[PDB]
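Novice: Following this message is one structure expressed as structure tokens.
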Amino acid sequence: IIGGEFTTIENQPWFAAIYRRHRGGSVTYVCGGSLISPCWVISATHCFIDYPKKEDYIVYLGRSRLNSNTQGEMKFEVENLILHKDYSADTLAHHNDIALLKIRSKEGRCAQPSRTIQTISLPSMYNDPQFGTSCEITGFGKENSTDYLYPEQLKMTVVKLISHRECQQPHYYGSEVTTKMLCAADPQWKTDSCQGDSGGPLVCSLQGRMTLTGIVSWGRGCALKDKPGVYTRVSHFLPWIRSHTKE
Ligand SMILES: C[C@H](NC(=O)[C@@H](CO)NS(=O)(=O)Cc1ccccc1)C(=O)NCc1ccc(C(=N)N)cc1
């Protein structure tokens, strides 16, 4: 997250920290995610596409720090890694950048709700917030483009939704952004999501209720003028989410 503020997992109880195991013992951060149900975490497909091996992943819930333990945190293995079949990446755009991870503790249990672990509500069929509405993003991503390391503390910021019309302008992203995507940015282009924030949530207060409106997917640079962050439009993927979360 470029700009914004450092926060705690208590303020983002649905945030999942996804890591990958390596040959030896090293565990590096891969992407963010959101707990949509006790057994399911939703993230982005581009995070795992190059290494579809479920065994190499670890999902942490209730974690506020990148490389240190948090009180109340819970560790999970990946029981099932579901990538979207129609995923593809063009020059800039990442299409159908959405994924599901069925989690399970070593004891075979799913998540247990607490003050630091809670689910986030999914949107209704084609029911998105009006453009211009403020929404929040969370992640352990880069604080600056030039950084090669991620912040140790979880960060968050607020961005505003941009109309498909405005985002489809020539100096923005043109025809590269589709209706299955959402653009959001800071009106002053000071704060934004960045590398490392992928898979994390774009949460909007819809009718007095926190909703998982989008998933951090792509963008040209970070906090670059006229280059909004692009998010996977969750409301357009409800049929897919349901079909892959049953049995
Ligand atoms: C997977 C994805 N790839 C891209 O976005 C590619 C185009 O597909 N563009 S980029 O400009 O190379 C992303 C980037 C930004 C800054 C430095 C290096 C990479 C990626 O890096 N995803 C993370 C990401 C998410 C949001 C934003 C943003 N809000 N500006 C920027 C980056």
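Sequence positions for chain A are given in Swiss-Prot numbering; the residues included correspond to 179-425, in order.
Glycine is no exception: its Cβ is also placed from the backbone N, Cα and C atoms.
The following feature annotations were taken from Swiss-Prot:
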type	residues	note
ACT_SITE	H224	active site, charge relay system
ACT_SITE	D275	active site, charge relay system
ACT_SITE	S376	active site, charge relay system
MUTAGEN	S323 to E	Abolishes phosphorylation, proadhesive function and ability to induce chemotactic response; when associated with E-158
Novice: Between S323, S376, which of the recorded positions has the fewest other CB atoms within 10 angstroms in the structure shown?
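Specialist: Candidates: the recorded positions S323, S376. Fewest Cβ atoms within 10 Å: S323.
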Novice: Rounded to the nearest angstrom, how far is the Cα of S376 (active site, charge relay system) from the Cα of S323 (mutagenesis position)?
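Specialist: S376 (active site, charge relay system) has its Cα 14 Å from the Cα of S323 (mutagenesis position).
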Novice: Please compare the active-site residues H224, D275 by how many other CB atoms fall within 10 Å of each one's CB, and tell me which has the fewest.
Specialist: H224
Novice: Which whole-number value in Å describes the distance between the Cα atoms of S376 (active site, charge relay system) and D275 (active site, charge relay system)?
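Specialist: So the Cα of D275 (active site, charge relay system) lies 10 Å away from that of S376 (active site, charge relay system).
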Novice: Once the DSSP letters are reduced so that anything not helix or strand counts as coil, what is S323 (mutagenesis position)?
Specialist: coil
Novice: Roughly how many Å separate the Cα of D275 (active site, charge relay system) from that of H224 (active site, charge relay system), to the nearest whole number?
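Specialist: Counting only the Cα atoms, the answer is 6 Å.
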Novice: Which three-state DSSP class does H224 (active site, charge relay system) fall into?
Specialist: helix
